[PDB]
Amino acid sequence: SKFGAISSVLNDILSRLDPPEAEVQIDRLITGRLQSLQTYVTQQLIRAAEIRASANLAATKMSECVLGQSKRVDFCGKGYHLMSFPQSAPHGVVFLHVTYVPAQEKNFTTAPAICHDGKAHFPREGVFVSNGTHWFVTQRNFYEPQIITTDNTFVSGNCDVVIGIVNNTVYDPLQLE
Amino acid sequence: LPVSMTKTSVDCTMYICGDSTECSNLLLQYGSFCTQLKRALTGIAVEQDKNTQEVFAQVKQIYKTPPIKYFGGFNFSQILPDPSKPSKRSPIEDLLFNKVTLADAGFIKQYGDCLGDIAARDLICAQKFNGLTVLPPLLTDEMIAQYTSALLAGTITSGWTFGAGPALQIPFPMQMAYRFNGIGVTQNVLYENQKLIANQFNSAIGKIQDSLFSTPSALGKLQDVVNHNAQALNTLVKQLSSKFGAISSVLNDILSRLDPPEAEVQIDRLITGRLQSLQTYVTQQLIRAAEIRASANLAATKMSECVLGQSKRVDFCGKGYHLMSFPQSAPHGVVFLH
Amino acid sequence: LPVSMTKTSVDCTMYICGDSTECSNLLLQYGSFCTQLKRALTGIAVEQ
Amino acid sequence: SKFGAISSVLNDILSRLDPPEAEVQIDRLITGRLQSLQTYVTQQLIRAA
Amino acid sequence: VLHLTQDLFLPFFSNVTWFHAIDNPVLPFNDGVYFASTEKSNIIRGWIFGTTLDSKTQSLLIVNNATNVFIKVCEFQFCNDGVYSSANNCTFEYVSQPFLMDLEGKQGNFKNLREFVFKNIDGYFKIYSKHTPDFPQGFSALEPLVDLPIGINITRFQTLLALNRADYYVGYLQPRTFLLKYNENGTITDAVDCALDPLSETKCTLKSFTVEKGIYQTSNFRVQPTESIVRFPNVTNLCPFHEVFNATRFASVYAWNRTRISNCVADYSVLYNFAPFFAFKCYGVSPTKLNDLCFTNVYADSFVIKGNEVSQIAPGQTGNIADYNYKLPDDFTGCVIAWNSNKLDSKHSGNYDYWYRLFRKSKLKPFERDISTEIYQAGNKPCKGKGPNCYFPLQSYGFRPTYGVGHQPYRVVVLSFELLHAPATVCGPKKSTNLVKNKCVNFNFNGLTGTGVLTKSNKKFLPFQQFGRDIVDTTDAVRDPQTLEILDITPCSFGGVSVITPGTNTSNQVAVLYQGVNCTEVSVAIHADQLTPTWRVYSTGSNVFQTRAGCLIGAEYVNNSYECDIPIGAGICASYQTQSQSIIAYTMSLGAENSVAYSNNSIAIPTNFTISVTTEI
Ligand SMILES: *[C@@H]1O[C@H](CO)[C@@H](O[C@@H]2O[C@H](CO)[C@@H](O)[C@H](O)[C@@H]2O)[C@H](O)[C@H]1NC(C)=O
Ligand SMILES: *[C@@H]1O[C@H](CO)[C@@H](O[C@@H]2O[C@H](CO)[C@@H](O)[C@H](O)[C@@H]2O)[C@H](O)[C@H]1NC(C)=O
Ligand SMILES: *[C@@H]1O[C@H](CO)[C@@H](O[C@@H]2O[C@H](CO)[C@@H](O)[C@H](O)[C@@H]2O)[C@H](O)[C@H]1NC(C)=O
Ligand SMILES: *[C@@H]1O[C@H](CO)[C@@H](O[C@@H]2O[C@H](CO)[C@@H](O)[C@H](O)[C@@H]2O)[C@H](O)[C@H]1NC(C)=O
Ligand SMILES: *[C@@H]1O[C@H](CO)[C@@H](O[C@@H]2O[C@H](CO)[C@@H](O)[C@H](O)[C@@H]2O)[C@H](O)[C@H]1NC(C)=O
Ligand SMILES: *[C@@H]1O[C@H](CO)[C@@H](O)[C@H](O)[C@H]1NC(C)=O
Ligand SMILES: *[C@@H]1O[C@H](CO)[C@@H](O)[C@H](O)[C@H]1NC(C)=O
Ligand SMILES: *[C@@H]1O[C@H](CO)[C@@H](O)[C@H](O)[C@H]1NC(C)=O
Ligand SMILES: *[C@@H]1O[C@H](CO)[C@@H](O)[C@H](O)[C@H]1NC(C)=O
Ligand SMILES: *[C@@H]1O[C@H](CO)[C@@H](O)[C@H](O)[C@H]1NC(C)=O
Ligand SMILES: *[C@@H]1O[C@H](CO)[C@@H](O)[C@H](O)[C@H]1NC(C)=O
Ligand SMILES: *[C@@H]1O[C@H](CO)[C@@H](O)[C@H](O)[C@H]1NC(C)=O
Ligand SMILES: *[C@@H]1O[C@H](CO)[C@@H](O)[C@H](O)[C@H]1NC(C)=O
Ligand SMILES: *[C@@H]1O[C@H](CO)[C@@H](O)[C@H](O)[C@H]1NC(C)=O
Ligand SMILES: *[C@@H]1O[C@H](CO)[C@@H](O)[C@H](O)[C@H]1NC(C)=O
């Protein structure tokens, strides 16, 4: 680009004008070519910062998901995280997140606490679920129907302050033996 | 949290040489100098659209609130959409949209009333006079509210299961009992003080509205964005009337009073000066765009973790032990209710 | 970990024109190429 | 640094040359000293982030 | 490579005027002429050029025969049919290989098309020819033939004929950006014009031949003004310049007579007539295009002065006169005039009337008069008189009819103009048009040249007001200099064109969006042919849509909802969807609508599970 001068070739512009008049010319060509380089450097700095941010994120993701199990949601993939594997790519890295996703679900029935005899019983972990006729206990993320027992429930309450309460009987493996 | 800023499409030749063929020809001598500027501005606009998408479009299926609103005694009417309002926005959304003033809406097609301004034409018309525009966002302020409502209705009827797999419904008292159990205190305490917890929830939700109403400016973070984006464009146009070393700031007068070579020397002084002032604005916009994208990445992470689940990391989702979080849309930003 | 840096408060008029009225007047012809600089420095200081 | 002018000090430039002739050289020095400052400000802005 | 050139070329799909031969009209010449001819063996000889085709302006001949050409730059007179009858000032002959190559495969069916294109950029006439054995649509390159420095004002283009016992295809080239596909061997295989279609302009910008699906922002449109209205001051008073330039007693430099020029129309042709220019150097204003200006006040100082002091007087000079008699401002917006006057300041026996200063206590500030008689002090004596150590300030400007060139009584008069933001009282002679409203028209209000849509305004313009602006200091309302009414000034029309297209591997249709402007404005102007874009997309009536993000032409509106494909703006997306295929505009669908079944005592808990492996880069 001429940048507003006689020519863009230095050996050409010199021989066709006297030195200082051609210098008035060479100084314009210089003050240009310098702006181009300055713009290049600034843009490279901005892209370098944007790349460094992603590199930091990739290092964190490697340490967290690859070297352990993470509880943060949607961090290491969609679903409940299990594990991940790294793969190298040109100028980058590729993660293979393994996640656990639930499946076919069925509406049953539910209740806050079961009142056997004036006392509210609560599941130690999981939910109270009813087939429709009988009451049971189970986990959260998988349905496995377990007979109601004194070891799967803990007692604290008075059967008069919880709303939605229902009636049924809770069994114990201690009175039988 | 800010999420995005205004999109701008500044134009080289119109800004620098108003419909002057000689000035355009002399600009052409600098090579591909402002094609870089146009590419940078296009990148900025695409980045803003991607930011808003990442923050808000976290759910593939939009849900709907149950027709009745009795979630175990908890009062929620301040956050779910109000059917009576034409815009279908919650009262908290309405206060937020009324407490922020935008200098340039963009989606106005103002062109056509500038002649009918009667009074002195405003800043928008002035910027339209010399080749600078503002593009409208792809996602309107109305469907952002729809996304927020879907996120809100997913939380209070299905827990956090809708954020991982299929949406499984569960009563709100039991969901709150599980959230209680997650922080290390048993569920029986909630099943004892259900009335107290509901009353405290309602009181806090009520008083947050008064706190936002009466405060002078609690939305300063969102307002600074529009303030800076306007006070940059103003100084870009106020610099169209600086001599830069020539004899006048009027290109027509320069080229209606002088002939070939002298017109040349003065037009060149003005081209160099107005090509700088233009190149300085793009770098500032690039740095500001990087800042806003970092702020949007933070907002996306906070939404995903606090809203679609319960977080254990301290002081991330608000001061204290975390239970819930509710999103609300704001102009060029998002607002969390921890 | 670094937390903050040094706050500078440069000024264009004294920097480019050592107490010279003529150089100040010539600088005045370039428009607002000084207010932006001062605003940037002030923002950096408040940010620190 | 002369920046293409005749002297790097703005004291003899206005003792060697009458205002208009000095202005020619004074404008050279001023554009140059207005850049250095712009570069400083831009690098500081980038380093702050 | 896909090297894109901005060069003089014939337009694509352009209109070639086909002729026939069984009388050889003259064709105008402007920015090159394309030529084509399909003939059996030969019916066309060559081409003549020049201006007026007479023995007064230089011409050219490319007349050909069996074995060579006859390139010559001559000034022939006429032939009216041995194709010329004058060779007086005729040199620069040239001989090379003949322009026509004819080959037949034992049959005349190989009718070769002989293309020719010429141009005279900075002289240097170039010729290009190629022979390919209504009009074929296959690409054929045009190998350059000869390139020699003609350097004549070529204005008229003609052609010859032959003798004997369906051709003449003439095109006209204009500067158009082209993009040419260079084959790996170095030939050219495909070319696209960048002023033909939206799709051609898109591929031209990205300099490629395949355009991926998406929306590309390419150029900007503007409504070109219909008319040009000029409003210059009601009066048409010629300035008293005549009185200034031909007085008989022009005051000398010491007391520079300053006259006032105001409330007049400034025509300087009379200035040209009343000036045997010998030194008309100008700095603040140029003298050629000077009558297109509206000056507020004009200052007309005249002083007779020597020949070298004519060079002395200039903005910011030095000397016995430039520093002690008449110093011009450094930022002088105005010019000086000097012509020799040896008939009015000269007489026999001498003439010592004039005076000049070489003795002043300090420098004379610009535009100041120091008429005074005070003897300069030398040393420390308070002496008041003439002689040694007591010098009289003024000296005689002695003039006689016999001097040298640098010592003649040169008559100098200066003009000072104030071309600033102020109500001008002195303008140039023009015809003031009428006023057209609600229509983009070039305006020339008292020298404030610009383009904009005018209208009536309900402003409260004070009696002393003339203009109005914003905090951005751009002129907004300019008081009609005649109808004393307030007139808003809009930027006519300025926007941006974006082209929505599916991949060219799929289809070639396009749709055009005019950014930030409503289509009622552009539908009027496209019908009146005033748009800067020449590419003209179809408008059936079913394909117009007012989006909040602009206004879209060429796509239909379908109310259905889909996942976004090509984001346009303001919640509108367009896509290529089967009807059998076309381009439609629809609204975004946020997601598959779903509703949950919340109840007081209902829970759904999963019975099974799946294992999914995702990826992240
Ligand atoms: C209640 O839950 C019971 C699970 O123990 C289901 O009863 C089963 O019934 C079969 C015979 O029909 C028994 O052989 C078996 O031992 C088991 O008890 C019962 O289907 C379920 N009821 C409903 C309505 O889901
Ligand atoms: C579960 O069964 C309890 C008896 O074992 C019920 O308590 C009774 O409540 C009635 C009033 O509703 C009293 O009149 C009676 O004396 C006894 O206290 C209890 O109501 C019942 N709950 C449900 C939900 O069925
Ligand atoms: C939930 O909380 C709402 C507060 O926004 C209650 O609305 C109030 O309704 C009263 C009149 O009933 C108004 O005077 C008041 O300004 C406010 O709008 C709403 O009643 C309440 N509902 C429930 C079921 O708790
Ligand atoms: C310069 O000389 C001019 C010509 O004498 C003066 O202009 C004219 O002077 C005549 C004198 O009869 C007036 O009648 C006429 O109206 C016009 O003014 C001019 O005044 C004079 N100026 C100076 C500053 O000397
Ligand atoms: C849980 O879901 C699995 C698939 O997601 C089921 O496995 C399938 O088993 C069938 C045969 O039973 C295969 O044909 C199929 O390819 C797949 O392996 C699995 O049976 C299912 N289990 C339950 C209890 O529903
Ligand atoms: C349970 O029944 C309700 C009643 O309509 C239904 O809406 C819901 O989808 C069901 N849940 C299942 C089948 O998992
Ligand atoms: C040019 O040709 C095309 C069609 O051949 C069309 O635009 C029009 O008929 C022609 N224009 C003329 C003859 O002015
Ligand atoms: C064509 O004209 C040239 C110029 O006189 C001559 O040298 C040549 O022999 C001619 N060719 C013919 C007559 O075939
Ligand atoms: C022939 O014409 C050229 C073209 O301008 C001219 O320069 C030259 O003087 C002419 N030769 C004469 C007049 O003898
Ligand atoms: C005619 O050609 C000469 C050759 O250089 C050129 O100087 C001149 O300007 C041309 N005529 C016009 C009117 O431009
Ligand atoms: C003064 O005016 C007369 C009018 O007849 C004109 O002929 C004459 O040329 C003028 N004087 C000069 C010096 O032009
Ligand atoms: C100027 O002339 C126009 C046209 O004759 C007339 O309508 C208008 O009133 C005049 N303006 C003034 C201020 O005299
Ligand atoms: C475009 O649409 C109509 C018709 O032209 C009118 O409102 C106005 O001209 C434009 N719209 C706006 C909001 O200015
Ligand atoms: C179909 O589109 C028209 C406008 O194009 C709209 O008025 C109408 O409501 C739409 N119908 C449906 C069912 O969306
Ligand atoms: C839940 O119980 C409350 C209070 O008894 C009642 O108002 C509401 O209608 C019930 N909802 C359903 C879905 O049964």
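These residue numbers are counts, starting from 1, taken along the chain as shown.
Technique stated in the header: electron microscopy, 3.3 Å.
Every residue gets a Cβ built from N, Cα and C, even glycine.
For the natural variant E:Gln107 to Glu (Swiss-Prot position 183), the note given in Swiss-Prot is In strain: Omicron/XBB.1.5, Omicron/EG.5.1. Reduced to three states, the DSSP call for E:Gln107 (variant position) is coil. Close to E:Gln107 (variant position) in the fold, though at least 6 residues off in sequence, lies no residue with a CB less than 8 Å from its CB.
Recorded in Swiss-Prot as a natural variant, E:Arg114 to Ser (Swiss-Prot position 190) carries the remark: In strain: Gamma/P.1. Around E:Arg114 (variant position), the same-chain residues six or more apart in sequence whose CB sits under 8 Å from its CB are E:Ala36, E:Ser37, E:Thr38, E:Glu39, E:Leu100, E:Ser129, E:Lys130, E:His131, listed in sequence order.
Of all Cβ atoms in the protein chains displayed, 5 besides its own lie within 10 Å of the Cβ of E:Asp134 (variant position). For E:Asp134 to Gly (Swiss-Prot position 215), Swiss-Prot lists a natural variant annotated as follows: In strain: Beta/B.1.351.
Record note (Swiss-Prot) on the natural variant E:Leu271 to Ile (Swiss-Prot position 368): In strain: Omicron/XBB.1.5, Omicron/EG.5.1. According to DSSP, E:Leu271 (variant position) is assigned to a helical segment. Contacts of E:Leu271 (variant position) defined by a Cβ separation under 8 A and a same-chain sequence distance of 6+ are given as E:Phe241, E:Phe245, E:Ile337, in order along the sequence.
Under natural variants, Swiss-Prot gives E:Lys347 to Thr (Swiss-Prot position 444) with this note: In strain: Omicron/BQ.1.1. Of all Cβ atoms in the shown protein chains, 12 besides its own fall within 10 Å of the Cβ of E:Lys347 (variant position).
The natural variant E:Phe359 to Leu (Swiss-Prot position 456) is recorded by Swiss-Prot, whose note states: In strain: Omicron/EG.5.1. Just so you know, the Cβ of E:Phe359 (variant position) picks up 16 other Cβ atoms within 10 Å once every protein chain is counted.
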Helix, strand or coil for E:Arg114 (variant position)? Use DSSP. strand
Are any of the variant positions E:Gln107, E:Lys347, E:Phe359 near chain D, where near means a Cβ under 8 Å from a Cβ there, and if so which? none
Integer Cα-Cα distance in angstrom, E:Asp134 (variant position) to E:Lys347 (variant position): 83
Could you state the CA-to-CA distance between E:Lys347 (variant position) and E:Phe359 (variant position) to the nearest Å? 28
Near ligand 14, meaning Cβ under 6 Å from any of its atoms: which of the variant positions E:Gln107, E:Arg114, E:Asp134, E:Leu271 fit that description? none
